[PDB]
6 protein chains.
Amino acid sequence: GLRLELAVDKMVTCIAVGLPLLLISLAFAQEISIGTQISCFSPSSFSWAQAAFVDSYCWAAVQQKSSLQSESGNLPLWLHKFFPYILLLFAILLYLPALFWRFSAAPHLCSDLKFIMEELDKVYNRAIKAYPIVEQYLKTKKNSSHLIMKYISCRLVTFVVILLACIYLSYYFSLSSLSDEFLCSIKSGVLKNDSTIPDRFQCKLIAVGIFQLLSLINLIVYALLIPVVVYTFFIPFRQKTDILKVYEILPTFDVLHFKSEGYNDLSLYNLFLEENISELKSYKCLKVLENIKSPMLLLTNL
Amino acid sequence: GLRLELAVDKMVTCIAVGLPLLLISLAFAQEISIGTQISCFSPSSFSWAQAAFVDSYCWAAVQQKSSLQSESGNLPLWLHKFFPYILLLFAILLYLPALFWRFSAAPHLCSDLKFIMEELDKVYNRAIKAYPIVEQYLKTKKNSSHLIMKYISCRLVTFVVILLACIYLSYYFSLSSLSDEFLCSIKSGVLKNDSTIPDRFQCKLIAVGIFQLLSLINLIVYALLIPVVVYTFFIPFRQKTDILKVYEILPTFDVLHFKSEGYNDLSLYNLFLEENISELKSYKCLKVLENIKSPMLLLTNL
Amino acid sequence: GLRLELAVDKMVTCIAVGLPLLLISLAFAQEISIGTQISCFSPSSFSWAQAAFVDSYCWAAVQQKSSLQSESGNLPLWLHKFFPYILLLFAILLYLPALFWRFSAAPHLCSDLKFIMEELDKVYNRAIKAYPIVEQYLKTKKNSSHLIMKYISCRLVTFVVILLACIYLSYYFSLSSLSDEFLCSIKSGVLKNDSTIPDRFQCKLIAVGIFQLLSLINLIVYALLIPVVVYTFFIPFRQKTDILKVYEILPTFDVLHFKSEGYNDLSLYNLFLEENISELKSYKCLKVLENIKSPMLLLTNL
Amino acid sequence: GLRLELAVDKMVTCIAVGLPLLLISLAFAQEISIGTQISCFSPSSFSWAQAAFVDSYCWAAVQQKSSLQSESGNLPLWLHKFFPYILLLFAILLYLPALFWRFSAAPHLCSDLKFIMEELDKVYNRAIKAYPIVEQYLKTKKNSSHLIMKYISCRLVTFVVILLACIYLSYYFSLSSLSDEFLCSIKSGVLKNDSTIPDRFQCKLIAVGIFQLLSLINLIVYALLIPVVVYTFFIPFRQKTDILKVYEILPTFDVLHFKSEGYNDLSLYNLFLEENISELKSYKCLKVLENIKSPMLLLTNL
Amino acid sequence: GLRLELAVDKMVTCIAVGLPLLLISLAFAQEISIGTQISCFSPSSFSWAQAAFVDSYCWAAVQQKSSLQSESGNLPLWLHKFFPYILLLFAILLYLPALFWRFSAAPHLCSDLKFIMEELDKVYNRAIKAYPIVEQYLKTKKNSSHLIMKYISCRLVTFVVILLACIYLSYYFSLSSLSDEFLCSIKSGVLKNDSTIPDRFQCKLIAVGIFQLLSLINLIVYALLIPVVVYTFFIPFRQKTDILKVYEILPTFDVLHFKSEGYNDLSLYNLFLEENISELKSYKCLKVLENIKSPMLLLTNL
Amino acid sequence: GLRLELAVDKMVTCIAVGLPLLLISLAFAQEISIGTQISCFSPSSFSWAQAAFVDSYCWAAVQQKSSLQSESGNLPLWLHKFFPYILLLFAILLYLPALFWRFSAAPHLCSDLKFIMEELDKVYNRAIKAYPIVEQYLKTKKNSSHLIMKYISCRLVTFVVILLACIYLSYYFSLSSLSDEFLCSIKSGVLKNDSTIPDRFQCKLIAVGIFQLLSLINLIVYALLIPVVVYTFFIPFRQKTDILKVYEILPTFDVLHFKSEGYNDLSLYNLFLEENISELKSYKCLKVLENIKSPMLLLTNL
């Protein structure tokens, strides 16, 4: 029942992964009810079988160096074909930092919050009677830069993957839409000699109009995520309130106002604690006592 | 088991999200059993393959500047193509304020109701024997404007998204239905020279009759939601009964008649409490005692 | 485990919502295995593509003022097209009064039955030893007309929605079946000039024979629900037995024979209690004692 | 864990509802893998579109007075079209008596068995030591004819619905199979004048051979259910054993040999008890003691 | 957790029902991916619509007396059409004896095993200290022939249904495979006069090769079940071990070596007990003590 | 939570059943997305209906003695048609030995392990204080050859079914692939006289290339299972460690080094115990004490 992952990172993950998977789920699975991703205008003399041959042949040709012409060269025709996989790549590359965290950090941390919470209850319970073990413990967790670097890198991975998506999508959107039309030819091999076949089949990639639309949506959303991810690095400013002061009002506590402007794991603990310790009655009581004080026998009247 | 979100906002959310998703689920997935979203009248000389080429080509052309003619210009043909996504956009933009609240506020609040309820039981239990901690606490929550602003903005986001849908739908409904017919042409590229192809293919977007119908339904419903959302802002009037007076009848309680006409979080607490404290036996008992009184040994005869 | 909603209203809801949703689920999803909702008789000279164009074009035309002819005018052709949605509208408009009740009343009431039951056990438990708090409480709930008006209106909403369905269905059934045939034309725009196209395509809406059949079934069932809903308003007669007399036989109880012929919430409580208090052993015991009596030491021999 | 509904009625319901729903589930959903429910022999000059038009037109015509000819008149062609719904009607009309009972009687009865069982344990527990409250109670339940009439009517409803199905199915089976062929015509409206169209299209309803087969199966099964339902009314003979005599052997019990040949609810209680009291250890013990006796200190050696 | 149904009968049921349902599930649902159950060789002059008409017409004709010719007469063509239902009939007729037992016997028996087990623990627990109630009870269950007759008949029903399947399948397999070809004709009604139609259409029922194969598999398996079902009737020999002797070694038990060669319910109890009493520690202990003995203070050293 | 079936036999079963079911699930359900299992080259003069007739006719002909020619004779064409069922047969015949064991042995054994474990805890618990009932019990289970023969036969059944699959698959793989082509003819009956029909239709069974591939995979895997199953019979060598010696170090235990080289059930118990007794703390303790000893007051320091 602990809040083992920050809502910001849950939100960023839920967006950054949820969005592209949704977008793929939309443009393909339903609107492919329209049927076909490519079509090519055969001669009328072609049997229906031969026309179906042209379409399926040219669908393969789009990635093959000689079988094509466009002013763009072949390059963008790859993107139109592979477009959903390229989104799926970004989706996967954003899920892994969370799955990494879900194993590299979560079972490493869950122990410590439970420990610290009970220690905070000791501090409170000892106050009720009116060694600094957890203080000395946390004072030592000041001297660590292990788990913060897992976090920084987890964010940094997520940051880079997002930023590359923005550049890639901008290119894919900047791509001149009329490049969705191209000239195929099937005059390979035996058919090379067939005079009954035209030298080119004009073709159109049908879904390109959807993908360029989807790209702008996904581009703008990721452009919004960028400053949010940037804000994640403002860790010393992300420490909102020195809630340890609420305990420091007790004689059973100490001046752990350790808003470390150095990259110290203790500061990262402060963030997760500032999230989770909202659960503690003792915190509520002491915050209440603090807020009302804004005499310890008062605790007996609780 | 707490009533952590107001039924009004649950209703508004359940409607505002449930409606468009339902509407999409209707007009497409079942009635696309009719098969096709577009058709175009080829010449009879076209092979079936060539006719299928025309339909699928023109389906792409609808968003491409030169390949079209209509008195509207191309603009509305975008809307007819993208119509379900535009609804889905509004659906998503209305779900997020609740998902935001479900994380930004719900775990921030659930603590406080549980705390206040137990304090109210203390007030009652101490009365049964016949410091003002929770009173001083709540008297201090008067001096906050944090969580109310999360609420106001959550409503305000929901308000704007709804209002834009109403304008957009009104435009989409005001759109002259006969604009669903347009002239396509495939005489691009190689086919530019083909004398066997007509200069235009007449086409019709089949589903437009459904969407304009659906738009009026969704428009009227959202026009109903508008005054409800407006009512959500009448917070000082939304505080229906000063139930704190029922406790104030006790000597163990105080004149917390804090119907704040300023935008104070305490007033927002009053709303959620006025919802949730219906659960308390103590409230029932004291309301009963109050209602009957409409002597404290009476509590011993309960 | 409380009987929080009256079986009559559960039955009425289960019918009034369950029926049309079933009817829709029948006539479409399975029998659309027959394939098509419309067909039109092209000339034989039409390619299969062109014939498919006619069908899909005329399917759109049915709601467009000029593209049609029938002696009915266009109006009923709307109904044939939109028929399932019109049923779905009635289904939704009947579900909401229950969903309203499920939130506006159910969590408002569940408290009170639990309270009253325990009070009735006190009355019985105090009898076993052989202030009138709950009596004075219920005597005060006489002086309320809040929750009864939620109930009356919930029924009244349900009543009106049902009655409008009956009129609408009667019209849709009275509709002359042969109006399912109509004359379409595609000679719009470019095709306006095409001499190869006939001036009319005769068309038939295939499913109309099913819908008129379904309409009679649904009409008759709703005509049965009408007098049942009317009976729901006979609340003072719906109070079947003054079970409070069974407690009034105790000296620990009072003459709460409050069959209010005024619209008083207490009478509505009597209905839900007369439902739920069947659960109470004390009720059983006292009913047994009453029925056998048809001496209090007897309770010691229970 | 009570046996709240008689196995006979569970069996009858499970058959009477389970059978037709199974039959529908068979003949349609799988064998419609054969594709089509109707076909009509067009001229060879018809395009495939025109032939598909004939089939779908005549599928509608089967219920329309003038568009048909058969020696039967139109009537049986309705039945062939609507056949699954007519079965579904019977299925629904047999489920409702159980759903009625599941609400009108089950929560009205479950209280009483639990009460009587505990009273029987008192009778036994008081015997172990070696007022007649439950006896006087049950002696009074003699004087009721409420719940028996719910039961009789629930059976009687089920009886009538079954019997009408048998007559209806007999008619539908007696229907001369060759009436599945009929002459359609499409020469309505504009096509009225078309010399290229034949005056009749011969048609065949494909599935009729299945339905007449299914009808005989369902007919014979329901003909078996009839005498079973009749047996349900032999209630005074359905009381198999006066198990109350097993308690009457105790001095803590009385001569409740109340095999009422009048229609008295007590007799209906006897049936459900004779079902459920098989659960009681006390019954087992007393039946064992009775069966062995076929001295009360014996109960101490149990 | 009781072994309320014999593994033999569970096995026989699991086979006898599981096999045909599996066989149906195989030959149809997957291999109907081949598409069609019938085809007929039209003239080449037939339109595709007309050819599809022939196939679907003749599919109906197979059960109609005049529309056919085969040396077998029409009879076997029924079987080929109805084949899956005939298997499904046998499947259902074998499930019902278990469903019957699951209600007519299982809740009638579950009481008694639980009772007898506790009595056996009393016998053992009283031995540990080192009236014959259960002995006299079981000695009386000797004098019953009720539940054994439910069992015998349940087996006998299962036996007959199996045996009829074997004869039926043998006939269906003995059916000369080439009877899957037959001559249809469509020259009924109007088409009676059509000179363009051939007097016969040759047709083949495609799946017949699968069904005759499946029939041999199912035939051989049921031929194996026959002697197993026969063995079920050897009840006095099916009583494998007089485990009651293991208790009879105790002075707290009696010579209940009641291997009844008469059809007495006690013998049927012996079977279910000989199954279930393997659960008892007391049985294990006494079997262990017996097996080791192959002195009662020994029980204190357990 | 007992290890009631040996991991070897679970592995062998999981492979031997899991493999063929997987193989079937692969080659058919997905790659039948290629559509057809057979095709035959009609003349070009055939209508599409007539060509479809040829394919479906010849699909039936493959098992019919005269309608075919191949150098193999008809025999292998059966196998190609029935191939998935033949695999499914082997799958079923390997599942049954486990399902047999799951009922014939598992509830017969589960009792005994639980018993023996508690006895081993007695031996240990009595050692902690520092009759041979379980020893004498197990010494008697030496004199049994019942359950071992269920095991041997269960393995032996599994062995034979596997070995027959290997021979069968070797034949099916050795089958010359070009036998997938054969000459059909439809000139039966009426068509016997049709000069427009060719005397042969050449046909190819499309999937044969997959099945011969799959056969080699399945062949090699089963060839691996053979020596594993053989190893299962080395039971006296499969008894890995005389763990009873670890208890025999106690004075509360005996020299039960009963590595029976005769086929005695006790040896089979040793295997399941050597599996399951890894769970016992006592075993761990005594193994630890043994391993450290590699003084009984030591057990008090545990």
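What you see of chain B is 27-156, 192-355, 362-369, where the numbers are those given in Swiss-Prot.
According to its header, this structure was worked out by electron microscopy, 3.5 Å.
The backbone N, Cα and C atoms fix where each Cβ goes, and this holds for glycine too.
Swiss-Prot has this to say about the protein:
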MUTAGEN   B:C40 to A  Abolishes S-nitrosylation; when associated with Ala-346
MUTAGEN   B:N254 to Q  Impairs glycosylation
MUTAGEN   B:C346 to A  Abolishes S-nitrosylation; when associated with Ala-40
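The structure, with features from Swiss-Prot marked on it.
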{"residue": "B:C40", "record": "mutagenesis position", "DSSP (3 states)": "helix"}
{"residue": "B:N254", "record": "mutagenesis position", "DSSP (3 states)": "helix"}
{"residue": "B:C346", "record": "mutagenesis position", "DSSP (3 states)": "helix"}
Least Cβ-crowded entry, counting other Cβ within 10 Å, from the mutagenesis positions listed as B:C40, B:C346: B:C40
Measuring Cα to Cα, tell me the gap between B:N254 (mutagenesis position) and B:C346 (mutagenesis position) in whole angstrom. 90
Test of understanding: give the count of other CB atoms lying within 10 angstroms of the CB of B:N254 (mutagenesis position). 8
Using C-alpha atoms only, work out the spacing between B:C40 (mutagenesis position) and B:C346 (mutagenesis position) and round it to an integer in Å. 34
